[PDB]
Amino acid sequence: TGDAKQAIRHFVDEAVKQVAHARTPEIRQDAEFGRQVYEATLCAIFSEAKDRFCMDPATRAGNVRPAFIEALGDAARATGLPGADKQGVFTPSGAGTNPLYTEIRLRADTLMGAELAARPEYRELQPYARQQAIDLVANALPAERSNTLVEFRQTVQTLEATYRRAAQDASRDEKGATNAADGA
C-alpha cells in the first residue's frame, strides 16, 4: 500500500494469468485468431499511447503531442501495422479494441482502486501487464512478429519518458503570472 509500485503491480500479475490461461487454449487451437491479437496488441498500445500522453494533465497544451503522434506513426510504420497514410499522418484506425488487457484491467481495477492506486506510481506501471499479456500473443508467433512487437513496445515506453522529460522542463518555465499558456 505504501509502495503501489510493487503492490498494486503484483495484483495485476494475477489477473493477467487468469485471462492468460482463459484465452490460451483458443490460440493453440487454431493459428489465426492469435495473429489478430498481434495487430490489436499494438493498436491497443497506440491509441493508449496517444491517449496516455494526451490525458496526462501535465501534458495538455503544447506538450510535444504533435511529435509524439508522428513518432508513433513512424514506429508503427516499420512494424507493418495495417493502415493508411492520410495527407501527412499515418493511422491504422480509431482505437484497437483491447479485449484482453481490458479483462485483466477489470479484475485488478475492482481490487485495487485504493489509495495505493491513487499515487502517480501507476504511471510507470504501464509495461508491467502488457509485457505479460503481450507475451501470450507472442506464443502464437514468438519469432518474427515478436521481434516487431517487443520493438514497438520498448519504443513507445521510451518515447513517453523522453517526451515527458522534455515537456517537464517546459512546465517549469510555464508557471508565471499572466499569459502562462492561454494561447488565446
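By Swiss-Prot numbering, chain A shows 78-261, in order.
Using N, Cα and C of the backbone, Cβ positions are placed for all residues, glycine too.
Now, the feature entries from Swiss-Prot:
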MUTAGEN   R207 to E  Loss of GEF activity; when associated with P-216
MUTAGEN   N216 to P  Loss of GEF activity; when associated with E-207
MUTAGEN   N224 to P  Increased GEF activity; when associated with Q-230
MUTAGEN   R230 to Q  Increased GEF activity; when associated with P-224
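By neighbour count, meaning other C-beta atoms within 10 Å, the densest spot among the mutagenesis positions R207, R230 is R207.
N224 (mutagenesis position) has a Cβ environment of 12 other Cβ atoms inside 10 Å. With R207 (mutagenesis position) as the anchor, the candidate mutagenesis positions are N216, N224, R230, and the one with the nearest CA is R230. Rounded to the nearest whole angstrom, the C-alpha distance between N224 (mutagenesis position) and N216 (mutagenesis position) is 12.
In sequence order, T101, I104, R105, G111 constitute the residues six or more apart from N216 (mutagenesis position) in its chain with CB-CB distances below 8 Å.
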